[PDB]
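A short worksheet on the structure shown next.
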There are 4 protein chains.
Amino acid sequence: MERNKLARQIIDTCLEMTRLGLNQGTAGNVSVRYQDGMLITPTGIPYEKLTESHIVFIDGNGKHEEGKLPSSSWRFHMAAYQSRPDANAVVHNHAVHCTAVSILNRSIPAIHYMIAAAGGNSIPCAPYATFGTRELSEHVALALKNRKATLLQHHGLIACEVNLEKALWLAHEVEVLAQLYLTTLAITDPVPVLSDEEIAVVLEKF
Amino acid sequence: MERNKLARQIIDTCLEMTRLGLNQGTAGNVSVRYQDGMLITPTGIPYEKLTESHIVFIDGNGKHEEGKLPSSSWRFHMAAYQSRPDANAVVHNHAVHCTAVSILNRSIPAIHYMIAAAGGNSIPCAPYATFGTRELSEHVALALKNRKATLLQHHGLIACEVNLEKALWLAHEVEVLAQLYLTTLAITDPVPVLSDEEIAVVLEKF
Amino acid sequence: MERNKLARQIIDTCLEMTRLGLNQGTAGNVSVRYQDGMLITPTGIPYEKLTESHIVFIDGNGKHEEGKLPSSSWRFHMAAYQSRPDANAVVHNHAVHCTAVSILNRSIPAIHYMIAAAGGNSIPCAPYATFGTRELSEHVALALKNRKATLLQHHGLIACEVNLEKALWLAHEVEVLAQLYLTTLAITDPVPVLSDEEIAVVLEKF
Amino acid sequence: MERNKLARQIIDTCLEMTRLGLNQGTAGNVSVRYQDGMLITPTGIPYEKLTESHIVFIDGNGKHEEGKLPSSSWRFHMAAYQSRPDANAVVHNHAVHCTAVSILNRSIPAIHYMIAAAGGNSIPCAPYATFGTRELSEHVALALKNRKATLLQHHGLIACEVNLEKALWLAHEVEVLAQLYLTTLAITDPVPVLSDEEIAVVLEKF
Ligand SMILES: [Zn+2]
Ligand SMILES: [Zn+2]
Ligand SMILES: [Zn+2]
Ligand SMILES: [Zn+2]
């Protein structure tokens, strides 16, 4: 874990996320905890043109590396790291299913046993607030207190985990759940859910 | 910016648009402002067989280059350029989500903050009128007065911007919005929207 | 137009159809008019393993080339050729949208001006009848009398045209229409349609 | 049929399943009957990094090869083999359509003649039970008594057949049926089905 190997790795997450359909028109960003702060994708420079040299390091105070412009979503990446000390990588994105669920302002309940993968019996939704402002940072932080992903209302998805591969994987699983929810939800309401006890066994068992 | 570099670039937009799923069976066309008129894709010649030599230049009077047949959608490309002096590239297409929204004859409202990217709090729909006729040109022109994209009822999508990469990007973002709209709209009506004030902050902030 | 160049071409239609999403698990077949009868894909041999040598010629009497087994759908390919003398290539498939429309037993009406591409103001549905039997052949034949594609109820899609590229293209456009229909139809019923007069202009104009 | 050629083949099923969209984030597993027990994918090792050396052989008693960890789904693979003596390959997965149907707890009825491919006039759903426990094994076993695939409620799909290519193919066809079901089902309920007699002809005829 040098800076340049995490930089390559961050960029690999971008092309992997694009591949899967989790990122459209360069909407999302990706970051890893580093030193006293983090390493994040910069704004502007289109994904397919990126290198290790462009990755920006924002320190713990919000002091970025002169000469580079961090993504605009960096404020709620830092919120994610102080909210969950165990998080080492954040993934942000506007995957279509997540975003439509977040536009209904809904948590996904326990419609499948993989719900437990984000730490509990649901994936919450954080209330809307103008991008890059203090209050959005605070909404994200309340949401990730006991959950490892969250929807952002009228906006998108933020997932966090112990490394990029597991963060990238969780973004992806939350996107399958969103879709299963919306599809079933067009047929019936409420959709059937597993109980809190059965979920209790799944969490223990994980 | 020579003619041949814009020609290559126009064709790159075609294969990029096809890649993303924004163009099916060679439905759309693409054009850039050039000299006194524009440069457009020709009719017939299938997309994957195209070269710089085929791109046609239609002058400002509607006088095309002898020996080539402009696309059939060229009339509302020219309508786009006289309607919005700031537009330098037009993208047309029949992306499935846009077209289904345009078949319900509906504007997409402010269901997500990226709505502001087309200049306001909605993506309008221009009334139907037989392809390639004076009145369709006029409907497109009213629609793009204060908007940078528009749906075309029972037809498709037209997006415009300062260059091909940003025009291509906007086609794509309007297609994500369409989909989010129709998906959420199968669950509930009306779908929740951001207010005109919150949109007002988003536009300022862009 | 030798036999081997049409054979290559038939196989290219298969990999093109697969690419687009029009063929799943080797469901469809493809055929061109040849001599007194036609040339068709054989049964069994999986698509990605095919060569010109495998293509079968079924004569006009139903007499196939010893040593090969024509597809099982060959009976309604021959029905297509005697029904429409102008047809030179047939495409069959179970594209998901078509098939779901054909499972509701519905014609797609004039929800978009490309409806005219199959010869009229609708894409019909032929009643169900056990695969490969005389009566299914007859249902297909009534349906293609005044139309160039048709849905097959509880089954799939059959498209025909002057060559493979235009037949393949029409399969594809009927699949976009199916989807637009079903998507809009989950929101509202009946879905809006263009009138018979406006369609009348579109047909003339084509 | 050596161990290493079935190992390669198992892994080829994985990349083929991923390709088609039947496997997301390494959710499914794949197994073939071998000797007195079977050969299965191991847990952990991500799909794109796999080799023949990693495939595990679990004997008929549940005694695995020291040094390797079988998948966690191995218990209902063995249930599949003792339930259906004719099965030589099992495919498991969480394909999105199947899973949403299995979340409504529904069998897919006879909405298309390919329903007969799994042995009867429906694809059943086995009741939910904590992964990897005796009772889930028993539910899977009742379900596959007279069927060659089954949904698993709030979970996924299990398909079985005479070889990997036909097992992989059946997973895929059950996924097309699921989708056709859910799509049509958003428009109307109940969806139209073919009768038990017409199905009776289809089974005979297969
Ligand atoms: Zn964002
Ligand atoms: Zn058009
Ligand atoms: Zn068929
Ligand atoms: Zn599973």
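How was it done? The header gives X-ray crystallography, 2.5 Å.
Cβ atoms are placed via backbone N, Cα and C, with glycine included.
A:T26 to A appears in Swiss-Prot as a mutagenesis experiment; the accompanying note says: Decrease of the aldolase activity mostly due to a decrease of the affinity for L-fuculose 1-phosphate (Fuc1P). Within 10 Å of the Cβ of A:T26 (mutagenesis position) there are 18 other Cβ atoms, across all protein chains.
Residues annotated as substrate binding site in Swiss-Prot: A:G28, A:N29, A:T43, A:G44, A:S71, A:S72. Take the CB of A:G44 (substrate binding site) and look out to 10 A: across all protein chains shown you find 11 other CB atoms. For the recorded site, A:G44 (substrate binding site), the DSSP three-state label reads coil.
The secondary structure of A:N29 (mutagenesis position), as reduced to three states from DSSP, is coil rather than helix or strand. Counting only residues at least six positions away in the same chain, the Cβ atoms of A:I40, A:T41, A:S71, A:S73, A:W74, A:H77, A:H92 sit under 8 Å from the Cβ of A:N29 (mutagenesis position). One mutagenesis experiment named in Swiss-Prot is A:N29 to L, and its note says Loss of aldolase activity; when associated with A-71.
Every protein chain considered, the tally of other Cβ atoms within 10 Å of the Cβ of A:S71 (mutagenesis position) stands at 21. Quoted from Swiss-Prot for the published mutagenesis A:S71 to Q: Loss of aldolase activity.
Under its mutagenesis entries, Swiss-Prot includes A:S71 to A with the note: Loss of aldolase activity; when associated with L-29. The secondary structure of A:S71 (mutagenesis position), as reduced to three states from DSSP, is coil rather than helix or strand.
Other Cβ atoms within 10 Å of the Cβ of A:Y113 (mutagenesis position), summed over all protein chains shown, number 21. Here Swiss-Prot describes A:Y113 to F as a published mutagenesis experiment; the accompanying note says: Slowly inactivated. Has a preference for the D-aldehyde and shows an inversion of the diastereoselectivity. Loss of aldolase activity; when associated with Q-73 and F-209.
Listed in Swiss-Prot as a mutagenesis experiment, A:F206 to W is described as follows: Decrease of aldolase activity mostly due to a decrease of the affinity for L-fuculose 1-phosphate (Fuc1P). Loss of aldolase activity; when associated with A-131. All protein chains included, A:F206 (mutagenesis position) registers 9 other Cβ atoms within 10 Å of its own Cβ.
Checking each of the recorded positions (A:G44, A:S72, A:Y113, A:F206) against A:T26 (mutagenesis position), the C-alpha distance stays within 10 Å for A:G44. Around the Cβ of A:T43 (substrate binding site), the same chain contributes A:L69, A:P70, A:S71, A:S72, each under 8 angstroms and 6 or more positions distant in sequence. For the pair formed by A:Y113 (mutagenesis position) and A:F206 (mutagenesis position), distance between Cα atoms is given as 11 Å, rounded to the nearest Å. Of all the binding-site residues given, namely A:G28, A:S72, the one with the smallest number of surrounding CB atoms inside 10 A is A:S72. A straight line from the CA of A:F206 (mutagenesis position) to the CA of A:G28 (substrate binding site) spans 29 Å. Taking the centroid of the Cβ atoms of A:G28, A:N29, A:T43, A:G44, A:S71, A:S72 as the substrate site, the other same-chain residues with Cβ within 8 Å of it are A:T26, A:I40, A:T41, A:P42, A:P70, A:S73, A:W74.
A distance below 8 A between C-beta atoms marks A:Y113 as the recorded positions from A:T26, A:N29, A:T43, A:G44, A:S71, A:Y113 lying next to chain D.
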